[PDB]
Amino acid sequence: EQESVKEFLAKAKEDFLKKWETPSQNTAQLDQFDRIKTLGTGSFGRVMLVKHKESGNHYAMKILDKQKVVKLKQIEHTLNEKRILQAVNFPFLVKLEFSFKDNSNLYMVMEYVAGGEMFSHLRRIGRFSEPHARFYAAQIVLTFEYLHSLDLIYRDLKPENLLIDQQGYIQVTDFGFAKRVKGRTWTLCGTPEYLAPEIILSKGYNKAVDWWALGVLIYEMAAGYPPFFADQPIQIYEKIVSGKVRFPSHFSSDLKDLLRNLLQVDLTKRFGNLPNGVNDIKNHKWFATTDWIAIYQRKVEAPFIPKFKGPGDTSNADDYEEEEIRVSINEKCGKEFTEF
Amino acid sequence: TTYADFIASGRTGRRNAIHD
Ligand SMILES: Nc1ncnc2c1ncn2[C@@H]1O[C@H](COP(=O)(O)OP(=O)(O)O)[C@@H](O)[C@H]1O
């Protein structure tokens, strides 16, 4: 019975691996697209909603300036993003439709999800009911079990990176810091409020930090605010290490117990790491109502169904200065991204 | 109230990953 899931990952790891050892590469070109708007603009990031020319399909094209990625020492990570991204496949994993590059940029043509960054919707609602926090949570539990099975580590779990597709389910994005390792790593990456203590103290860490961020995420969904916060990141890091949590009057004694384990400084006791595995999470009382297979198939009534105004410029979001994307007449950083 | 203190702060908008 549970051999289904035991026999599922196998099939998926084989599927994953084959793609990870023989990456897909340069599978479309800029000109085969028409830029529609700029959905964001980062220090090196950038997401320009586009429409595929030959088919009228819309994609969220992510554009990374080559020279910046390097300056920010994000080469390995940027390559980690593409490589892991073209191999994985999961219901809650935004699909990278196309990839390619030119003289000045690297392009990752992501699937466009017209639902709504869970952030805005969360800050708008204030906080999600436990039942609802559970709904999204569950999907994360599963998506990690998928990722982790492939020796993958997300490292950037937070509402922001969670999109709510039209059916009301989640699609994870932003794999900038995802990496495939079996030992333990050391880079300092993630978002202040979601960093496990072993990252802050830079001890060296594993997939355990992902189960920590879940706690933080679950807590921030149910509370309405992160379990650890302040003005400057230096402080955040402090509140975290001291490791003392306080729950809201309205938290079920069941949420707190679960959260008391996810947000656990002690690696030998925290859920997700221990021998029994993801079942100390999956089998917790707070997840009693949850039917794990119901969700994978997505046969569950979503709590919130975004009023999406169809494909493209539905409505709202926010406007940025439509910066042109230039392609130098010279190739920039050839050897570096050769495998991109 | 913890909620207001949160709201009063500046880390209530879209947060940026660290890696400068
Ligand atoms: N595949 C996608 N479909 C729809 N919207 C997306 C997609 N990818 C990114 N976005 C939107 O574009 C924005 C890009 O801004 P950005 O700061 O780069 O996000 P982040 O750095 O958190 O990954 C996101 O906040 C989100 O609203």
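Residue numbering for chain A follows Swiss-Prot, covering 12-351 in order.
Looking at the header, which is where the method is noted, we find X-ray crystallography, 2.5 Å.
Including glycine, each Cβ sits where the backbone N, Cα and C put it.
Summarising the annotation, Swiss-Prot assigns active site, proton acceptor to A:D167. With a 10 A radius on its CB, A:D167 (active site, proton acceptor) counts 22 other CB atoms from all the protein chains.
What Swiss-Prot lists as ATP binding site is A:50-58, A:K73, A:122-128, A:169-172. DSSP assigns A:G53 (ATP binding site) to coil in the three-state reduction, placing it in neither a helix nor a strand.
Quoted from Swiss-Prot, the note attached to the mutagenesis of A:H88 to Q states: Does not affect interaction with SMO; when associated with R-197. The Cβ of A:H88 (mutagenesis position) has 19 other Cβ atoms within 10 Å, all protein chains considered.
Recorded in Swiss-Prot as a mutagenesis result, A:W197 to R carries the remark: Does not affect interaction with SMO; when associated with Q-88. Its Cβ placed at the centre, A:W197 (mutagenesis position) has 10 other Cβ atoms within 10 Å. Mapped onto three states, the DSSP output places A:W197 (mutagenesis position) in coil.
In Swiss-Prot, a published mutagenesis experiment is listed as A:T198 to D, annotated No phosphorylation by PDPK1. Long-range Cβ neighbours of A:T198 (mutagenesis position) (same chain, at least 6 residues apart, Cβ-Cβ under 8 Å): A:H88, A:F188.
Following the DSSP three-state reduction, the secondary structure of A:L206 (mutagenesis position) is coil. A:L206 to R appears in Swiss-Prot as a mutagenesis experiment; the accompanying note says: Reduced interaction with SMO.
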Checking the recorded positions A:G53, A:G56, A:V124, A:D167: which ones have Cβ within under 6 Å of ligand 1?
A:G53, A:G56, A:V124
For A:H88 (mutagenesis position): DSSP state (helix, strand, coil):
helix
A:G127 (ATP binding site) has how many other Cβ neighbours within 10 Å of its own Cβ?
21
When distances run from the Cα of A:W197 (mutagenesis position) to each of the recorded positions A:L50, A:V124, A:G127, A:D167, A:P170, the nearest one:
A:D167
Taking chain B as the partner, extract the recorded positions from A:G56, A:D167, A:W197 whose Cβ is under 8 Å from a partner Cβ; order them by sequence and answer 'none' if none remain.
A:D167
Under 8 Å by Cβ from A:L50 (ATP binding site), counting only residues of that chain that are 6 or more apart:
A:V58, A:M59, A:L60, A:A71, A:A328
Could you state the whole-number distance in Å separating the C-alpha atoms of A:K73 (ATP binding site) and A:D167 (active site, proton acceptor)?
17
